[PDB]
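Worksheet: one structure, shown below.
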Amino acid sequence: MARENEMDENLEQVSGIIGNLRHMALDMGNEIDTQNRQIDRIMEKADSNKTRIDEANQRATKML
Amino acid sequence: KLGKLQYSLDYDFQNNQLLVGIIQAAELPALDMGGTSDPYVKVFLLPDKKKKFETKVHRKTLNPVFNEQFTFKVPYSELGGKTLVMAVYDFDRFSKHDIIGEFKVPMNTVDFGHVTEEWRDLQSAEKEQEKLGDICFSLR
Ligand SMILES: [Mg+2]
């Protein structure tokens, strides 16, 4: 039974570690989502400023 | 110049209610003695000033973290013509609580479907002539 119990302990530890892995996976995924939303925001602003600076550069070189 | 405000906004279609979350604020100007103010945020629906929601008062921080949530039981049809107001106030025990800042969000510019959460710069609240009447006549 020592063979079996030893293994039992192993499976229990694996269980705990798996639970922790679950929590970590949840935090991971959530923060990944939020960061993705933030990146979307960044690309919106970056395109806005791209247009801004293109138009501004054209208007600036226009008076030359 | 007072500072910025991080907030969250989304709509629950299952209960037909607006979920407004006050996350935090940053770089708020100091108006109190210790070098830091006592800030608290008043949030209410912009269209009608009824049932305004107030957060808990944080003591002496120019970067207060509220992480609070408020629910506005408003249908989705009426929501479109309704605005949100988030004003930052400074608490004072012996006088009028001065307004630090304010921010207004039109619900026609807001896009629901994805959970929104952003930082927006605070501005100074508006204080025009009271009468607003006019008289017309002819001179000859
Ligand atoms: Mg005070």
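Heads up, chain B uses Swiss-Prot numbers, so what you see runs 141-267, 269-281.
The header says electron microscopy, 10.4 Å.
Even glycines carry a Cβ here, placed using N, Cα and C.
According to Swiss-Prot, the domain 'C2 1' annotation covers B:141-260. The Ca(2+) 2 binding site annotation in Swiss-Prot covers B:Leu171, B:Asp172, B:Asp230, B:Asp232, B:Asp238. Taken from Swiss-Prot, the feature Ca(2+) 1 binding site applies to B:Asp172, B:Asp178, B:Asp230, B:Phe231, B:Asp232. The Ca(2+) 3 binding site annotation in Swiss-Prot covers B:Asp232, B:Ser235, B:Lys236, B:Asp238 and is backed by sequence analysis. In Swiss-Prot, a mutagenesis experiment is listed as B:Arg233 to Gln, annotated with the note Impaired Ca(2+)-affinity.
In this structure, of the binding-site residues B:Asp172, B:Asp178, B:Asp230, the smallest number of CB atoms within 10 A of the CB marks B:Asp172. By the rule that a residue counts when its Cβ sits under 6 Å from some atom of ligand 1, the binding-site residues B:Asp172, B:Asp178, B:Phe231, B:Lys236, B:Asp238 yield B:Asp172, B:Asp178, B:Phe231.
For the binding-site residues B:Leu171, B:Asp172, B:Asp178, a Cα-Cα cutoff of 10 angstroms around B:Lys236 (Ca(2+) 3 binding site) retains nothing. There are 15 other Cβ atoms within 10 Å of the Cβ belonging to B:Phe231 (Ca(2+) 1 binding site).
Counting residues of the domain 'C2 1' (B:141-260) by DSSP class, helix then strand then coil, yields 4 helix, 55 strand, 61 coil. Cβ atoms within 8 Å of the centroid of the Cβ atoms of B:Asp172, B:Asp178, B:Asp230, B:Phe231, B:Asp232 (the Ca(2+) 1 site) belong to the same-chain residues B:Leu171, B:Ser177, B:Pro179, B:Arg233, B:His237, B:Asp238, site residues excluded. In this structure, the C-alpha atom of B:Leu171 (Ca(2+) 2 binding site) lies 9 angstrom from that of B:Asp178 (Ca(2+) 1 binding site). The Ca(2+) 2 site is set by B:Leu171, B:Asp172, B:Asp230, B:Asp232, B:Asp238; from the centre of their CB atoms, other residues of the chain with a CB within 8 Å are B:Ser177, B:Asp178, B:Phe231, B:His237, B:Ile240.
Cβ-based neighbour count (10 Å, all protein chains) for B:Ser235 (Ca(2+) 3 binding site) stands at 7.
Listed in sequence order, B:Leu171, B:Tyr229, B:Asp230, B:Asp232 are the same-chain residues at least 6 apart in sequence whose CB falls under 8 Å from the CB of B:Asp238 (Ca(2+) 2 binding site).
Put simply, B:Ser235 (Ca(2+) 3 binding site) is 13 Å from B:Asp178 (Ca(2+) 1 binding site) when counted between their Cα atoms. The Cβ neighbour count for B:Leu171 (Ca(2+) 2 binding site), using a 10 Å radius over every protein chain in view, is 15.
Its Cβ taken as reference, B:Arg233 (mutagenesis position) is surrounded by 6 other Cβ atoms within 10 Å in the chains shown.
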